[PDB]
Amino acid sequence: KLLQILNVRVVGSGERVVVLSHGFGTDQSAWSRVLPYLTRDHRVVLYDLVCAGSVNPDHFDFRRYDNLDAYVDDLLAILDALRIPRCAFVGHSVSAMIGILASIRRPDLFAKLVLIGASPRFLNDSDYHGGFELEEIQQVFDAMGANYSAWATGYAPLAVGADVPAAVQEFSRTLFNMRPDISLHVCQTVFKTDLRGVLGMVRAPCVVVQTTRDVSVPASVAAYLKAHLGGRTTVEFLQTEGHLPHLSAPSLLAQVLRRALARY
């Protein structure tokens, strides 16, 4: 079942296992440029989220995946299936949220988290700056429904951030492959998620990767995570911008991953 359905791949080798888990609009191919920096040293597990365009969309149960817990269930089932008792987990965006929840459910299994493009809550609240307002997201949801292709075309370069045409082309490729109803549903699920209250339950050490601008993650979010995450947390800075550094600046991201994954 799950190992086939979610395109699970295990590559490299080592006692140090690391799971790479992609974000919204991409699939595991997003990791392809960083992957060669990890596989000499680590056993690496890749998989696609059930909402990825590279997964048959008829597996997407809208009821089941109404919250991120169901995505955590998939991740845990994959690791249990592979008989992995201990790993480091690298998660981008929605997968950083999944990683946080999964590390709380199973603190035995998650030795270290690396969180990229990460936020505990995207909507603003009283003295909390998430980056988004309700009326704004309502318009986003309408645009995704009215003309998904036009929405995706506009979003891709903004997510990449830096003027890196090859990264825009690549992210667009996978974004256009998400089924639009699934896309909208995931987008809604992420915007209703608020992990602020459970951050202190994370016991794993955490590296939060901050780029110099992310359209979906204000600069203040990383300090917030560092202040509230319950494990030993550091913020590591890349000297370039964007929400998708694994696509736009993979060599630089790989340096941070090699150091973060050295011991755990």
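The residues of chain A that appear here are 55-318 by Swiss-Prot count, in order.
When the header is checked for method, it gives X-ray crystallography, 1.6 Å.
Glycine is treated like the rest: Cβ placed from N, Cα and C.
Listed in Swiss-Prot:
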- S147: active site, nucleophile (ACT_SITE)
- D268: active site (ACT_SITE)
- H297: active site (ACT_SITE)
- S147, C241, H297: substrate binding site (BINDING)
- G79 to R: In d88; dwarf and high tillering phenotypes (MUTAGEN)
- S147 to A: Weakens interaction with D53 and attenuates strigolactone-induced degradation of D53 (MUTAGEN)
- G153 to D: In d14; dwarf and high tillering phenotypes (MUTAGEN)
- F186 to A: Loss of strigolactone-dependent interaction with SLR1 (MUTAGEN)
- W205 to A: Decreased enzymatic activity toward strigolactone and loss of strigolactone-dependent interaction with SLR1 (MUTAGEN)
- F245 to A: Loss of strigolactone-dependent interaction with SLR1 (MUTAGEN)
- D268 to N: Weakens interaction with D53 and attenuates strigolactone-induced degradation of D53 (MUTAGEN)
- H297 to A: No effect on strigolactone binding, but decreased enzymatic activity toward strigolactone and loss of interaction with SLR1 (MUTAGEN)
- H297 to Y: Weakens interaction with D53 and attenuates strigolactone-induced degradation of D53 (MUTAGEN)
8 Å Cβ shell about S147, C241, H297 centroid, substrate site members excluded: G77, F78, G79, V148, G171, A213, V244, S270
Cβ-Cβ neighbours of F186 (mutagenesis position) (radius 10 Å): 17
Length of the line joining the Cα atoms of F245 (mutagenesis position) and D268 (mutagenesis position), in Å: 16
Neighbourhood of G153 (mutagenesis position), C-beta criterion under 8 angstroms, separation at least six: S75, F143, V144, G145, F164, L167, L169
In the chain carrying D268 (mutagenesis position), residues 6 or more apart in sequence that have Cβ under 8 angstroms from it: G171, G215, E295, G296, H297
Chain-internal residues, separated by at least six, CB under 8 A from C241 (substrate binding site): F78, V194, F195, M198
Which of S147, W205, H297, all mutagenesis positions, has a Cβ with the fewest other Cβ atoms inside 10 Å: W205
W205 (mutagenesis position) versus mutagenesis positions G79, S147, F186 - nearest by Cα: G79
Assigned conformation of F245 (mutagenesis position) - DSSP reduced to three states: helix
